[PDB]
Amino acid sequence: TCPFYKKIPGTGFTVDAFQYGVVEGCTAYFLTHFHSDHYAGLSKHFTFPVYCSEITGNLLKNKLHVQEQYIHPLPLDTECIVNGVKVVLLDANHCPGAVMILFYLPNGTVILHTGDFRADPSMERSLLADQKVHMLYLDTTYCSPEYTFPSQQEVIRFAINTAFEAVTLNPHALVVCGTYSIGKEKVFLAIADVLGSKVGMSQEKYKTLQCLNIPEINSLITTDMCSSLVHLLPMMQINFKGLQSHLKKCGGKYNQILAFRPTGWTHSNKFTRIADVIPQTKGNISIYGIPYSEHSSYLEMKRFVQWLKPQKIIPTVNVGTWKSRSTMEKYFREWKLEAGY
Ligand code: NI
């Protein structure tokens, strides 16, 4: 049955709640972003209204075959009215099409659901600046102080410099990047741009990327693996057996693979700067795990909440153990005492 933290009090709304069948008293189902833990349960047979971004709606139509008449895309940064309640969709700095949702309840309560997000100071100048928030449904994925990671920009610098150096030393090397859902596209697109190549991939993944509006995408991506020296593969195939096999498939066009696995976090971060990261190597295959996160670090999350000053925080991640829940609640108290709200 539907958890309380997916239900918006005083409305008929739910958020990311499609795996529970027909939710009692739900008149409209919101979807924050196109990741499988959030959309689990949508299909061509769904006949309730779905509210989402333009990008997420392109993905619903094209990949899951949801019928057009049930998809209700909304523009960002725009006040809209849904079943008589004012709503606003805000950029979540997660994956393409990911949003936060602001709900303005008929009684005066204002609710922010972050969906999945990576908090950033740019958010402190959207429609959030203009009013108070009573309840915050918060993406608490990395809500512990051990989770520090670099900026996205520093990580992309590291990847571009590493790939450019490797291919300049050996023009017969291949670069591979792992993927398992939309998000983290900058990794592979920035590498391709510096090498003057397109990114080669499966027709299924190419279709997925064409759903996203990204400007100049016919320019960066392709299904012709032959013409490409950056290849995208399923994350599961990013290991020595998987990559030896792929290399066999390229018919002696290449003699070396350099592969990247963008991960959320790895405990190497507790003891290492980005500048200091090294690969795992076996034969002519090297694998780099890079800390490219699309979720807030602990410090970024803390800053967001101390700026917003919500009256109540409802975590949406790590809620399944008493120890995790208690840990998070202790941090929320610290943050409030330290900021004076
Ligand atoms: Ni997500």
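Following Swiss-Prot, chain A shows residues 700-1040, kept in their order.
For all residues, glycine too, the Cβ spot is worked out from N, Cα and C.
A mutagenesis experiment is reported in Swiss-Prot for this position, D838 to N, and the note states: Impaired nuclear focus formation, reduced interaction with PIAS and increased sensitivity to cisplatin. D838 (mutagenesis position) falls within neither a helix nor a strand when secondary structure is assigned with DSSP, and so counts as coil. Of all Cβ atoms in the shown protein chains, 23 besides its own fall within 10 Å of the Cβ of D838 (mutagenesis position).
Within 10 Å of the C-beta atom of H994 (mutagenesis position) sit 22 other C-beta atoms, taking all shown protein chains into account. Under its mutagenesis annotations, Swiss-Prot gives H994 to A the following note: Impaired nuclear focus formation, reduced interaction with PIAS and increased sensitivity to cisplatin.
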